[PDB]
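Following: one structure in structure tokens, then a few remarks.
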Amino acid sequence: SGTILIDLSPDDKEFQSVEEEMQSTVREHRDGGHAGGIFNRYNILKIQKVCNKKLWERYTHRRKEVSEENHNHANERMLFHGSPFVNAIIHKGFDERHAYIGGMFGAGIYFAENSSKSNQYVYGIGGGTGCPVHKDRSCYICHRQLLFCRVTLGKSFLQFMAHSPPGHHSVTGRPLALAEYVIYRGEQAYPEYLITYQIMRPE
Ligand SMILES: CCOc1ccc(-c2nnc([C@H]3C[C@H](NC(=O)c4ccc5cnccc5n4)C3)n2-c2ccccc2F)nc1
Ligand SMILES: [Zn+2]
């Protein structure tokens, strides 16, 4: 593995930006915290820059080729990613071959602009079985990990499917409607930050 993790100081403006974006993008969900638990804040334990030359080259190469297909704009966004595979993604990069064959928008890799949305997928689809220790989707004890990723959306197809529709590079969903984003190529996302956190008990 060529992956290096740069621990960021909490007083670092880079840490604070990722910290603020995580806290500020929390929303009240329609499922009442069934999937991701009950909280309005996080305990931010650690934020690490993910450095991997091979993975960066894979991303920038795809970003250029999506750019030339989409009027010389990549449509690059910073989005959150939750999945039980974070530990794999930071070493191997995103891999569409492991996508959930049955999903709202087919076998793609899902991102959110709301940290609390990505939180719902950390322990599986709809929080799966919860934390491995307590089997609790609302565990305040167990440490969770999100990625904050550079994602190339390109020309995004709006939907309310194996690959992007023709002429398109991604899908934007809006099923309290919140925006999800799907790609069908792992090279269209770079996992830039690894965020280790807990959900905070309110009171
Ligand atoms: C609204 C429908 O609900 C959702 C929400 C999120 C996702 C999703 N998005 N991304 C994923 C993960 C699969 C994909 N896997 C990898 O990138 C990856 C990368 C390297 C891997 C190495 N070894 C084993 C597995 C590996 N997996 C990220 N998943 C995902 C896939 C399977 C199970 C849970 C998931 F969150 N799928 C459906
Ligand atoms: Zn737990």
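To match Swiss-Prot, the residue numbers of chain A are left as they are there, and the shown ones run 951-1110, 1115-1129, 1134-1161.
Every residue gets a Cβ built from N, Cα and C, even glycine.
Annotated features, as they stand in Swiss-Prot:
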type    : residues                           : note
MUTAGEN : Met1054 to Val                     : Loss of activity
BINDING : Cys1081, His1084, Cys1089, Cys1092 : Zn(2+) binding site
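Mapped onto this structure are the features recorded in Swiss-Prot.
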residue: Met1054; record: mutagenesis position; DSSP class: coil
residue: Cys1081; record: Zn(2+) binding site; DSSP class: coil
residue: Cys1089; record: Zn(2+) binding site; DSSP class: coil
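Where the chain is interrupted between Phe1110 and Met1115, 4 residues are left out of the deposited model, and the two C-alpha atoms stand 14 angstrom apart. Taking all protein chains in view, 19 other C-beta atoms sit within 10 angstroms of the C-beta of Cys1089 (Zn(2+) binding site).
Proximity to ligand 1 at the level of Cβ atoms, with a cut-off under 6 angstroms, picks out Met1054 from the recorded positions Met1054, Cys1081, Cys1092.
In sequence order, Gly1127, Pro1129, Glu1138 make up the list of same-chain residues 6 or more apart from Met1054 (mutagenesis position) whose Cβ falls under 8 Å from its Cβ. In this structure, of the binding-site residues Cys1081, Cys1092, the smallest number of CB atoms within 10 A of the CB marks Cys1092. Those residues of the chain, other than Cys1081, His1084, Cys1089, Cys1092, with a C-beta within 8 angstroms of the mean position of the Zn(2+) site C-beta atoms are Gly1080, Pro1082, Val1083, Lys1085, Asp1086, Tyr1090, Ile1091.
Listed in sequence order, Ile1091, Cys1092 are the same-chain residues six or more apart from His1084 (Zn(2+) binding site) with CB atoms under 8 A from its CB.
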